[PDB]
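Participant: I have a structure here, written as C-alpha cells, and I will follow up with some questions on it.
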Amino acid sequence: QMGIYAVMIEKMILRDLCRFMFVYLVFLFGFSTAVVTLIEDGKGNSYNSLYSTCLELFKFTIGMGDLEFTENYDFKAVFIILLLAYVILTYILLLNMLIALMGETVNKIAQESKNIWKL
Amino acid sequence: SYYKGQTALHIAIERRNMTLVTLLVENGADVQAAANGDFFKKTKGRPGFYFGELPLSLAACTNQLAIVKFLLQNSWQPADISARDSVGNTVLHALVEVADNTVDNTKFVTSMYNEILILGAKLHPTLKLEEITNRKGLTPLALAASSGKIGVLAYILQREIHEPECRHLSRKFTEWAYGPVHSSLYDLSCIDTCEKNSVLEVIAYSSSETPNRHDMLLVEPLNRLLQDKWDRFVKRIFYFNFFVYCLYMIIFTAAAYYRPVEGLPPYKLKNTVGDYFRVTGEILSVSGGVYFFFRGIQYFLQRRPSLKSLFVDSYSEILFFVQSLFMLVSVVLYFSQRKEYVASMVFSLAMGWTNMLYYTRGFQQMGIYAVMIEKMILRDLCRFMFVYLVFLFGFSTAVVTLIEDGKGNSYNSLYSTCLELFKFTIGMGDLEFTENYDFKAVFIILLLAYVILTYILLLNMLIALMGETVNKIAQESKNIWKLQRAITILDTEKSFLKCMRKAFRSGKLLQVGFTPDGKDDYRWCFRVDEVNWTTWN
Amino acid sequence: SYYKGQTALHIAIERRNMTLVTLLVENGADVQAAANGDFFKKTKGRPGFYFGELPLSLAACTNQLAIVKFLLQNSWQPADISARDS
Ligand SMILES: CC(C)(C)c1ccc(/C=C\C(=O)Nc2ccc3c(c2)OCCO3)cc1
Ligand code: NA
C-alpha cells in the first residue's frame, strides 16, 4: 500500500510537477519582471531586487501573499491590477488547474502505479 | 410564381416511382428543368431542403439508383452530368451538401458518390467533373472541406478502385504487398498548398461554426502529411522562432528593468556603453512590437475572423495584438512627455512573458496544458468570476454600510472592503480587520457568511467544476492542440512564399497507371506502409 | 545485387501457392537458399519485414501450415529445422 503511494509520488514528480512548474515559472517570471519594472524605490524599500519580488509572488501561491507588500510604486492601480491578475492566473486558476490534472492522472493510472510497484 | 419551376418529372421522382418517371420521360419530357424556387433554396432557416435544380440532382440526392441510371442511360435527352446549378453547384456539390455526420447518410452519399463518378467517367472519361467549382468557387473536396462532411472527405481521400480501366479517377493507389507489409500511395492534388484553397487551408482557417473541424484532420493521409512536413522542415523553423522570441523577451525585460527613473520621458543619450545598450534594447523591443501589430492586422484582414466568436479561435492572436498595442501606446506616451508610459510597457511585458505559452504547441505534452489553460480561461473562470463578483460586491456593500468610522480608520472605502474580502479569498483575511463597527454580531455573521459562501463553498465549487471539465475534455484539449499545430505549420509554409517554394513541397512525383486516353499519370503521391495480418487478398 | 538472394521458391511461397512451391521443389530446388537482402533485414525504420533467410523461416512466419509440413516431410532435401540465420 505505501509502495503504491511512493510510485504515485515518483510518477507525478516526473509527469505533472515538471510541466506545471515550467508554466508557473513562466507566469511568475513574467509578472515579477513586470512588477519590478513598475517599482522605482526613489525615496520595506529594496523590493527592487527581482529575487524579492519572485519571493513575494511565491508567498502568494503558498497562501501568505501580501497585496500591499510595497507602496513605493507610482501607479497603485497598475500594481494592484498586476497582483490581481497574477493571483487569478496562478492561485485560483493554475493551482486548481494542477489539482484537476492530478485527479485525471490518478483516475487513469491507479493500476499503473500498482504494476510499477510490482516491478 | 411558385408552381412554374416544378414539373411532373421532379414530383414523379419524389414518389420514387421508376415506372411513373420512365413513362413521363417516355414522351420526351425535358430533363433540364430547373427548380429555381425559394422552397428548394439552401436556407436552413426555412422549410425544405436543397437537392439541386436539375432533377438528376434530386435523384442523386435521393437514393433512387434506378432513376439516375435510366436518366443517364436514356436513349433520348440524357441530362448532362456536368451542370452548374443556380448556386453554381454540381450534382456532386449537392451530394456533399446533403451529406451529414449520420452513418446511413455517410453510406448513401459515399456509395452513390463513387457510383456517379464512375458513371460520369463512362459517359465522359475526359471530363473533370470533380474539378468544376461553384459560384463560391469550391470543388466537391473543397466543399466537404469548407462544410465538414468528414465521411465524404474520407471517401474522397482514400478513394480506391479495383477496375483497371477506370482506376484513374482513384485517390489511393496501392503499390504492392509482400506479406502483411504493403505500401499505400495517395494523390495530394490539392492537399498541398498548391491551389486557390487547399483543403488543409480550408480546414485550418474555417471558423468554429463548421462541426468536426479539428476531428477531420485524423484522416490518415492528411495527418501523416502534417506530421511529415512538421518533422521535415517546420520543426526547426518553429524552434528558431521560439528562440528568437526568447531573445526578444529577454532583451525587452532587460531594457525595461533598466528604464531610467529620473525625469519625464523621453531621455538623453549618454556617452557610456550602458546607455547605448539600453537604447539598443528599447529600439529592438519597439521593432518587435510594431512587427507584432502589423502581423495582427494582417491576420485580421486575411482571415477576417468570425466576429461572433473571435476569442475561441484566435486567442493567441488577440493576445499578441494587445501586447503590441500596449507597447505602441508606451511609445506614443513616452515621447509625449508623460511617465504613464511605464504602465503600458509593464502590461506589455507581462502579456508577452505570459504569451510565451503560445509556443508550447510544438511540444505534445505542454501543448495540451496550454490548451487546457485557454479553454478554462474562456469556459469556467469567466462564469465563476461573475458569480464571485456578485457575492463579493454584495457583501462588501453590506459591510461598508455597516462600518461607521465615526471616531485602521479609513476603511469606509468600498475598495478597502473589497480588497479585504478578496484577501479572505486568497487565505489572508483578518476576521477582525476593523473595530469601528457598532454591531459585532452583524459584522461577524456577515464575514462568516461570506467565508462559508465563497471560501469553503464556491472555491471548492470551482474545483469540482474544473475536475468535471478536465475529466470530460482531456481528449478535446488533445485535438485542439493538434489543430493548433496544423495552423502553425500552414502559416510557416505560407511565410516562405518569397523565400523559396521548391523545397517546401510534400510527396513525390510518380507515374503508376494510365488514363483511358492512353497517357501517363504524373501525380504527387505519398507512400504509407501498413501491416495487416488478416486481409490476405 | 538485390536480385540474387531471392529465388522463385520464396516468391512461390509468398503467393501462398502450395501447388506452385511443391512443383518448383519437385525438380529438386534448393531449400537452403538464404535471403540475405537488406529488404529482409530486421530494421524497423526501413520497408519490409524480417522473416528469416531460410524459406522455411518465411513459411513459418506465414501461416502456411501446408508448406512447413511438406518441406519438413518432403522425400528430397527436407530443409533442416535447426538453422542459424544471418
Ligand atoms: C498584461 C497583464 C498583466 C494585464 C495581463 C495579461 C493577461 C492576463 C491573463 C492571461 C493570459 O495572458 N493568458 C494567455 C495568453 C497567451 C497564451 C495562453 C494564455 O495560452 C495559450 C497560448 O498563449 C493577466 C494579466
Ligand atoms: Na491558505
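Numbering, chain B: per Swiss-Prot, residues 197-603, 624-753 in sequence.
We read in the header that electron microscopy, 2.9 Å was used to get this structure.
Positions of Cβ are set from backbone N, Cα and C atoms, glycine also.
In case it helps, Swiss-Prot gives these features for our protein:
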type	residues	note
MUTAGEN	B:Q202 to A	Strongly reduces affinity for ATP; when associated with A-199
MUTAGEN	B:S502 to A	Largely reduces PMA enhancement of capsaicin-evoked currents, but no effect on direct activation by PMA. Loss of activation by capsaicin and loss of vanilloid binding; when associated with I-704
BINDING	B:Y511, B:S512, B:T550, B:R557	resiniferatoxin binding site
MUTAGEN	B:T550 to I	Reduces sensitivity to capsaicin 10-fold; no effect on sensitivity to resiniferatoxin. Reduces binding to resiniferatoxin
MUTAGEN	B:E636 to Q	Slight modification of pore attributes
MUTAGEN	B:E636 to K	Abolishes channel activity. Restored channel activity; when associated with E-639
BINDING	B:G643	Na(+) 2 binding site
BINDING	B:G643	Na(+) 1 binding site
MUTAGEN	B:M644 to Y	Slightly modifies channel permeability
MUTAGEN	B:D646 to N	Strongly reduces the affinity for pore blocker ruthenium red and lowered channel permeability for Mg(2+)
BINDING	B:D646	Ca(2+) binding site
MUTAGEN	B:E648 to Q	Minor modification of pore attributes
MUTAGEN	B:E651 to Q	Minor modification of pore attributes
MUTAGEN	B:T704 to I	Loss of activation by capsaicin and loss of vanilloid binding; when associated with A-502
Participant: B:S502 (mutagenesis position) to B:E648 (mutagenesis position): how many Å between their Cα atoms?
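Facilitator: Roughly 51 Å, rounded to the nearest whole number.
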Participant: Which of the recorded positions B:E636, B:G643, B:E648, B:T704 have a Cβ less than 6 Å from any atom of ligand 2?
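Facilitator: Checked recorded positions vs ligand 2; flagged B:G643.
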Participant: How many other Cβ atoms are found within 10 Å of the Cβ atom of B:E636 (mutagenesis position), counting all protein chains shown?
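Facilitator: Other Cβ atoms within 10 Å of B:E636 (mutagenesis position): 19.
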Participant: What subset of the recorded positions B:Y511, B:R557, B:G643, B:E648 has a Cβ positioned less than 8 Å from a Cβ of chain A?
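Facilitator: Filtering B:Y511, B:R557, B:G643, B:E648 for a Cβ under 8 Å from chain A leaves B:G643.
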Participant: Using Cα coordinates, what distance in whole Å links B:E651 (mutagenesis position) and the residue listed as 'Na(+) 2 binding site'?
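Facilitator: On Cα coordinates alone, these residues lie 21 Å apart.
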Participant: Of the mutagenesis positions listed here (B:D646, B:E648, B:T704), which is spatially closest to B:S512 (resiniferatoxin binding site) when Cα positions are compared?
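Facilitator: In terms of Cα distance, B:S512 (resiniferatoxin binding site) lies closest to B:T704.
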Participant: Could you list, ordered by sequence, which of these recorded positions: B:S512, B:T550, B:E636, B:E648, B:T704, have a Cβ under 6 Å from ligand 1?
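Facilitator: What lies within reach of ligand 1, judged by Cβ under 6 Å, is B:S512, B:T550.
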Participant: Using a 10 angstroms cut-off on Cβ to Cβ distances, just flag whichever of B:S512, B:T704 is the loneliest among these recorded positions.
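Facilitator: Each of the recorded positions B:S512, B:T704 was scored; lowest Cβ tally within 10 Å is B:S512.
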Participant: Taking only the recorded positions B:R557, B:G643, B:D646, which one has a CA atom nearest to the CA atom of B:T704 (mutagenesis position)?
Facilitator: B:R557
Participant: Taking the Cβ of B:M644 (mutagenesis position) as the reference point, list residues of the same chain whose Cβ is under 8 angstroms away and which are at least six residues distant in sequence.
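Facilitator: B:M644 (mutagenesis position) has no long-range Cβ partners.
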Participant: By the DSSP assignment reduced to helix, strand and coil, which category contains B:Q202 (mutagenesis position)?
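Facilitator: Its secondary structure by DSSP: coil.
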Participant: Excluding B:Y511, B:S512, B:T550, B:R557, which residues of the same chain place their Cβ within 8 Å of the centroid of the Cβ atoms of the recorded resiniferatoxin site?
Facilitator: B:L515, B:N551, B:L553, B:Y554, B:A566, B:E570
Participant: Can you check what DSSP calls B:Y511 (resiniferatoxin binding site), collapsed to helix, strand or coil?
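Facilitator: Its secondary structure by DSSP: helix.
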Participant: Kindly assign B:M644 (mutagenesis position) to one of the three DSSP-derived states: helix, strand or coil.
Facilitator: coil
